[PDB]
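The next block holds one structure in the form of C-alpha cells; read it before the comments.
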Number of protein chains: 2
Amino acid sequence: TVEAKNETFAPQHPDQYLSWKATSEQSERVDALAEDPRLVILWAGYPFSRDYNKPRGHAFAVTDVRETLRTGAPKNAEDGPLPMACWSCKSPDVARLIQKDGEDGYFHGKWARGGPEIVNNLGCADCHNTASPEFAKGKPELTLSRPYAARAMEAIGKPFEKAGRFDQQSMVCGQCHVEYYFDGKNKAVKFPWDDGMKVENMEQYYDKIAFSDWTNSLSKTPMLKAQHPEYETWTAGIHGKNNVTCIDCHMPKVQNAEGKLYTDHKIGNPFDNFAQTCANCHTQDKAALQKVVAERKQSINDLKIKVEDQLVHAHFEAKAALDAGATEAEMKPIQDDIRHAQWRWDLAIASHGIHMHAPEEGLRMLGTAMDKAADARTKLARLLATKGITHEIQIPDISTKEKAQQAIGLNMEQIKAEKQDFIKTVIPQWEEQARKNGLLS
Amino acid sequence: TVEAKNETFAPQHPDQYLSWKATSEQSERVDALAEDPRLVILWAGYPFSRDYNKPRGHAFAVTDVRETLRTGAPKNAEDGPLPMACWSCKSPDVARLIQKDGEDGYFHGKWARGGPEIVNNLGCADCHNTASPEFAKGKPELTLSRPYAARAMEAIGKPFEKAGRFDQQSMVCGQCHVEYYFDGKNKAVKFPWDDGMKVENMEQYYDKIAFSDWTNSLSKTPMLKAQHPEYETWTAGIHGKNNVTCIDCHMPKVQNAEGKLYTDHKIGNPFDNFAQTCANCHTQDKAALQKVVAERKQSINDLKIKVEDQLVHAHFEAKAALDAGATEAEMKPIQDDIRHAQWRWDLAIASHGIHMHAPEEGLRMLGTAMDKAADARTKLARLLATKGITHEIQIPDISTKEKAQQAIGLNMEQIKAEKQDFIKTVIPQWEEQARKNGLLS
Ligand code: HEC
Ligand code: HEC
Ligand code: HEC
Ligand code: HEC
Ligand code: HEC
Ligand code: HEC
Ligand code: HEC
Ligand code: HEC
Ligand code: HEC
Ligand code: HEC
Ligand SMILES: [Ca+2]
Ligand SMILES: [Ca+2]
Ligand SMILES: [Ca+2]
Ligand SMILES: [Ca+2]
C-alpha cells in the first residue's frame, strides 16, 4: 500500500508537491572534513574519516548516500562495506520494502542489495499515511512509517498514536534526525534511547551493553560515533521545552497564489522566510535574531575546536604510548577516558543545528567532554613518563584534509578513483533495473 | 547633601521604606565553603579560604562585612588585613564620605578606619539623588552615587546621564553587582571593563597590567579572584540582550492597600512574586519556569564541580613539583595555565544568579576553564616526571570545610576566637561613636 513514487501525488497535492520538489534548490554540499581536518584524526579507522559533508536538501538524500565514499564501490549485491540499514533514512522505498519483506527482511544483507530497489527521493510515504482516504482530502494523516522510530518514541514515554498534533509534527522528523546505532546481527537501526536521551544516559547505555562503533586506528580506543541528534537536542532546548515544533520553524504555513493556506514542504533554513517563522512568535527583527544565533554558533565553534585539539593530542599521545610498548591494561583507563570524551564531543556537535536548537546543552556537553579529555591526557603523560618519555608528543601536519587523511594511512587517490568508477557505471544500471521493474518513473 | 540615615525618608515614602526594610527577612546566611570545601584549596592564601557565604538581604550588608572572617580582627584604625574599599558596596555612608572627604580621601586608610563612620544599612542614597526636590515629590531621580561605577559605565560606552530610564535601572545595581579589583596605592575600587566585559577581555586586561589578587599558597600561582559579575553576565544573557532590566525581575511595580502603584523595594528572589515578575512577560506556569531555572542550576553545578576537581588536583600537583625542586622558570607555563583556568571558572560561577541570567555564558566559560586546566595538569605530569615522579599525586582529605582549612594551614579555632572578640568588643564601640556623632539612629 506504500506509494514510493512521489509524482503519483502531484496532481492531487500540487502546493505540497511543488514545494517538496524545491529542496533540489538546496544543492550546495559543504565538505566538513575540508573545513575541519581534525575530524579525520578523531574518526581514524571509521568511514567518516574518508568522506563527511554537511547536509543539503532532502531531494539529494538518495544521491548523497550513493555518492559518499562511506558506501564504497560494491561490485555485486553481497559486496561493499555497509549494510541495508544505510538506506533507512533516505527514501520511501524503505517503507515499501519494510511493508513488502518485513522489517528483518529489509535489514538483511548489504547496502548494495538495495541499490536497484531504493530509488525514489525522500518523500510523501515517509511522513504520511497516503493510503488513508483522508489524505486525498488534504488532511495530513501523519504517520511513523519506520517501526524502529515508533519503538523509540514509545521508549521515551511518547507513543505516536497517543501524541497530540504538535508532538506528532516533530516525531515525523524524529524518524531520521536522531542518534542511532546498528543493532544485532542483521544491523537493524536502533535509537539508543532506552535510558533516556541525554548524553549521560546514552553513554551509560552503550557502556552497559559493551558496544563500540569502531576502534580508533591511532589510539586503539573502542569508540562511539554520534550522528545528528536533532530530536534529542531539540527536546533538551528551550523551544522543545515549549513544544515549538520542528515544523513551526522548518515547515511554516504559507499561502498559495490563490491565498489558500498550506504547509511549506521546502524544508530548509527558517531564516529564509523569517516573516512566517520566527516572526510568528518574536517581535525582534531578522538581523537581531540572526546575530544572536550567529553568536551561539561562534561560542560553540570556539569551544568545539578546543575540545577537538585536545582529542587530537590524546589520540596521538595514545599512539606514542602503544609504540613505546604500552600493555592493554595500561591503555584501558586512558581508552575509557578517550571514548567518553569523544562521545560527549561528538553528540554535542554532530547536529549542525545545535547552536540554535539547544546552545546551552551543546556547551554543557562540550564541557563534560573536556573533563574526560583532561583525564586522558594527564593519564597519558604519566604513562609515557614510565616509558622514559617526558617531552610533548609532536603531531604530524594535519592542516588540510589531504594531509590528515595521508597521516592516518588512507590512499585517497585510489579510494576516490574506485568510487568514481562505481558512480559512473553502477548507478545508471541500478536506475535502469528499477525502471524495468516499475519502481521508478 | 547625602542623607545616609534611611529612616529620614520613612514618613515621606512609606511604601518604599517599609519594603526596603523588609530585606531583613532574607536572613539565612548559607556557608558556601561548608557546601563546597574545594573552594578552600582554590583560594588557599586568600581571605575567601577563611569565610565565604552566599548573599542574603541588603539589610545585612553592613553586618556581614563586619562579621566575615575576611576583614579580620583589627585592634585599631591602622590595623587589619583589608582597606577602606571593602566598605564601598555596603552602605550609603560611603556616598556620604565620598562627598565629605572626596573619593581619594575616602579610599585612603584601612577598613578599620571606616568602622565608626559607615554604619547605616545599604539604602536610599545609594541609588537615589535624595537631595533633589523631585525626590520628595515621589520621583525616583536615579543616580550613580559611586564615581568609580560612573567611570565604568562610561568605559563601556553607556554614560549614565545619557542612558534611558531602562538602562539606568540596571546601572544602579551595576554600582555594586560587578567584578572589580583594587587599583593603585589607595586601593580604589575599579571595574576591569576597559577592554570589554567578557571573561576573555578581562583576562587580557589583567594580564596586560600584570595584575594579581594573591599568590595561591599551594601552587605559588599569581591568581585572579572573580567577584559577583551580575552586570557583566546579565548583559551577556538573553534577558540582558532584550533590556529586561534587573528591576523587571527583582523590583516589580506592585500595589499598596489603596491600590496605588509603587516599586517593591524588598529586593530578593523574583519567584516570591512570580505573578508580578515573570508572569508579566511569560505565559508559562510558575512551577514550569522554576523547573527550567533549577535544571540550569544543576547543569552548571555539575560542570562547576568537575572544573574545581581538576583545579584542586592542579594546585596540589604544582605543590608536589615545587617540593620536588621545580624552578621558577619550570613553573611559569603551568602557573599561567592555572591562573587562566581558575580565572575563567571563578568569573563563571562567582555570580549566584548565573544559571538564570546567562546560563549558556556560564557553561561556555567553564568549558574554556577546563581547556586550560587540562593544559596545566598535562604540563605538570611531564614536569613531575623530569623530577622522577610518575605516580598520581595524592590529595589530602578535603571532605569538609574544616579538613580543607586544616590542610592549607589555617588555625580556624584561633581565627574564629579573634573574630568573635572583635565582633563583641569593637562593633558596639563603632556604633556608640556613630550615635555620639549623629551618624546613627
Ligand atoms: C549508514 C551508516 C548510513 C550512511 C552511509 C549514510 N547515512 Fe545518513 N542522514 C540522516 C540524517 C538526518 C542526515 C542529515 C543530517 C546530518 O547529516 O547531520 C543524514 C545525512 C547523510 C549524508 C549526507 C551528509 C554526509 O554525511 O555526507 C550521507 C552521505 C549519509 N547520511 C549516509 C539520517 C540517517 C539515519 C536515521 C536513523 C540513518 C540510520 C542513516 N542516516 C544512515 C546512514
Ligand atoms: C516529512 C519529511 C514530510 C514529507 C516527506 C512530506 N510531508 Fe506533507 N506534511 C508534513 C508535515 C509535518 C505536515 C504538517 C502537518 C500539520 O500538522 O500541519 C504536512 C502537511 C501535508 C498535507 C496537509 C495539507 C497542508 O498542511 O499543507 C498534505 C496534503 C501533504 N503534506 C502532502 C504531502 C505530499 C504530496 C508529499 C510528497 C510530495 C509530502 N506531503 C511529503 C510532513 C511531510
Ligand atoms: C528520513 C526519511 C528523514 C526524515 C523523515 C526527515 N529528514 Fe531531514 N534530512 C534527512 C537527510 C538524509 C538529509 C540530508 C540530505 C542530503 O542529501 O544531504 C536531511 C536534511 C535536512 C535539512 C538540511 C537541509 C539543507 O541543508 O538544505 C533540514 C533543515 C532537515 N532535514 C529538516 C527536517 C525536518 C524539519 C523534518 C521533519 C518535517 C525532516 N527533516 C524529516 C532525512 C530525513
Ligand atoms: C526554531 C525554534 C526551530 C526549531 C523548533 C527547529 N529548528 Fe532546526 N534549525 C532552525 C534554524 C534557525 C537553523 C539554522 C541555524 C543557522 O545558523 O542558520 C536550524 C538548523 C537545523 C538543521 C541543520 C541544517 C543544516 O543545513 O546544517 C537541521 C538538520 C534541523 N535544523 C532540523 C530540525 C529538527 C529535526 C527539528 C525538530 C526536532 C528542528 N530542526 C527544530 C530552527 C529551528
Ligand atoms: C513559537 C511557535 C516560536 C517560534 C516560531 C520561534 N520561537 Fe524562539 N522562542 C519561543 C518561546 C516560547 C521561547 C521561550 C521564551 C518564552 O517566551 O517563554 C523562545 C525563545 C527563543 C530564544 C531564547 C532561548 C534560546 O534557545 O536561546 C531565542 C534566541 C529564540 N527564541 C530565537 C528564535 C529564532 C531565531 C526563531 C526562528 C528560527 C524562533 N525563535 C522561532 C517561541 C518561538
Ligand atoms: C562592589 C564593587 C563590592 C566591593 C568593592 C566589595 N563587595 Fe562585598 N559584596 C558585593 C555584592 C554585590 C555582594 C552580594 C553578591 C555575592 O555574590 O556575594 C557582596 C557580598 C559580600 C559579603 C556577603 C557574602 C560573603 O562573601 O560572605 C561579604 C562578607 C562581603 N561582600 C565582604 C566584602 C569585603 C571584605 C570586601 C573588600 C575585599 C568587599 N566585600 C568588597 C559587592 C562588593
Ligand atoms: C537600589 C539598591 C535602591 C535602593 C537602596 C533604594 N531604591 Fe528606591 N528605587 C530603585 C529603583 C531602581 C526604582 C524604580 C525607578 C524606576 O525607574 O521605576 C526606585 C523607586 C523609588 C521611588 C519612585 C516611586 C516608585 O517607583 O516606587 C521612590 C520614591 C523611592 N524609590 C524611594 C526610596 C527610599 C525611601 C529608599 C530608602 C528607604 C530607597 N528608595 C532605596 C532603587 C533603589
Ligand atoms: C551596593 C551599595 C549595592 C547595590 C547598589 C545593589 N546591591 Fe544587591 N547586594 C549588595 C550586597 C553587599 C549584597 C549581599 C548582602 C549580604 O549581607 O549578604 C546584595 C544582595 C543582593 C541580592 C541577594 C538577596 C538575598 O539573597 O536575599 C539580590 C537579589 C540583589 N542584591 C539584587 C540587587 C538589585 C536588583 C539591585 C539594583 C536595584 C542591587 N542589588 C543593588 C550590594 C548592592
Ligand atoms: C529576570 C529576567 C531577571 C533579571 C533581568 C535579573 N535577575 Fe537576578 N535573578 C533572577 C532570578 C529568578 C534569580 C534566582 C534564581 C534561582 O535559582 O532562584 C536571580 C538571582 C540573582 C542573584 C543571586 C541571589 C542569591 O540569593 O543567590 C543576584 C545577586 C541577582 N539576581 C542580581 C541581579 C542583577 C544585579 C541584575 C541586573 C544586572 C539581575 N539580577 C537581573 C531574575 C532576574
Ligand atoms: C519581560 C520584561 C520579561 C520578564 C519580566 C521575564 N522575561 Fe524571560 N524572557 C523575556 C524575553 C524577551 C526572552 C527572549 C525570548 C523572546 O521571547 O524573544 C525571555 C526568555 C526567557 C528564557 C529562555 C532564555 C534563557 O535565558 O534561558 C527563560 C528560561 C526565561 N525567559 C525565564 C524567565 C524567568 C524565570 C523570569 C522571572 C524570574 C522571566 N523570564 C521574566 C522577557 C521577560
Ligand atoms: Ca545545509
Ligand atoms: Ca551512533
Ligand atoms: Ca541568598
Ligand atoms: Ca576581582
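We number chain B the same way Swiss-Prot does; the residues here are 37-477, in that order.
Heads up, the Cβ atoms here are built off N, Cα and C, so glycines get one too.
Cβ environment of B:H301 (heme c 2 binding site): B:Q52, B:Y53, B:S55, B:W56, B:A58, B:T59, B:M287 lie under 8 Å away, each six or more residues apart in the same chain. Annotation note: B:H301 (heme c 2 binding site) sits in a coil segment as assigned by DSSP. Sequence annotations record features per position, and here Swiss-Prot assigns heme c 2 binding site to B:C160, B:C163, B:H164, B:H301.
For B:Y216 (Ca(2+) binding site), the same-chain residues that are 6 or more apart in sequence and have a Cβ closer than 8 Å to its Cβ are B:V225, B:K226, B:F227, B:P228, B:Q263. Residues or ranges marked as Ca(2+) binding site in Swiss-Prot: B:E215, B:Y216, B:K261, B:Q263.
Around the Cβ of B:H264 (substrate binding site), the same chain contributes B:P91, B:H213, B:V214, B:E215, B:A386, B:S387, B:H388, each under 8 angstroms and 6 or more positions distant in sequence. B:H264 (substrate binding site) falls outside any helix or strand according to DSSP and counts as coil. Per Swiss-Prot, substrate binding site is recorded for B:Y216, B:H264.
Non-local neighbourhood of B:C314 (heme c 5 binding site): B:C285, B:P306, B:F307, B:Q320, B:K322, B:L325, each in the same chain, at least six residues away, with C-beta under 8 Å from its C-beta. Residues or ranges marked as heme c 5 binding site by Swiss-Prot: B:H275, B:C314, B:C317, B:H318.
One entry in Swiss-Prot concerns the mutagenesis experiment B:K126 to H, I or L. Its note says: Almost complete loss of nitrite reductase activity. In sequence order, B:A97, B:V98, B:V101, B:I154, B:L158 are the residues near B:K126 (mutagenesis position), counting only same-chain partners six or more apart with C-beta under 8 A.
Quoted from Swiss-Prot, the note on mutagenesis experiment B:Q263 to E is: Increases affinity for nitrite without changing Vmax. Residue environment of B:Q263 (mutagenesis position) contains 18 other Cβ atoms, counted within 10 Å of its Cβ in all protein chains.
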Surrounding CB atoms that lie within 10 Å of the CB of B:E215 (Ca(2+) binding site), all protein chains: 24
DSSP-derived structure type at B:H318 (heme c 5 binding site), helix or strand or else coil: coil
Residues among the binding-site residues B:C160, B:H275, B:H318 that border ligand 9 - Cβ under 6 angstroms, in sequence order: B:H275
Closest of B:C160, B:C163, B:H164, B:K261 to B:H275 (heme c 5 binding site), Cα positions, binding-site residues only: B:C163
Cβ under 6 Å from ligand 5: qualifying recorded positions of B:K126, B:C160, B:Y216, B:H318: B:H318
Fewest Cβ neighbours within 10 Å, where candidates are the binding-site residues B:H164, B:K261, B:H275, B:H318: B:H318
Beyond the site residues B:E215, B:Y216, B:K261, B:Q263: chain residues whose C-beta lies within 8 Å of the centroid, for Ca(2+): B:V214, B:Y217, B:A262, B:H264, B:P265, B:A386
Neighbour tally for B:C160 (heme c 2 binding site), based on other Cβ positions within 10 Å of its Cβ: 28
Residue, out of the binding-site residues B:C163, B:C317, whose Cβ gathers the largest set of other Cβ atoms within 10 Å: B:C163
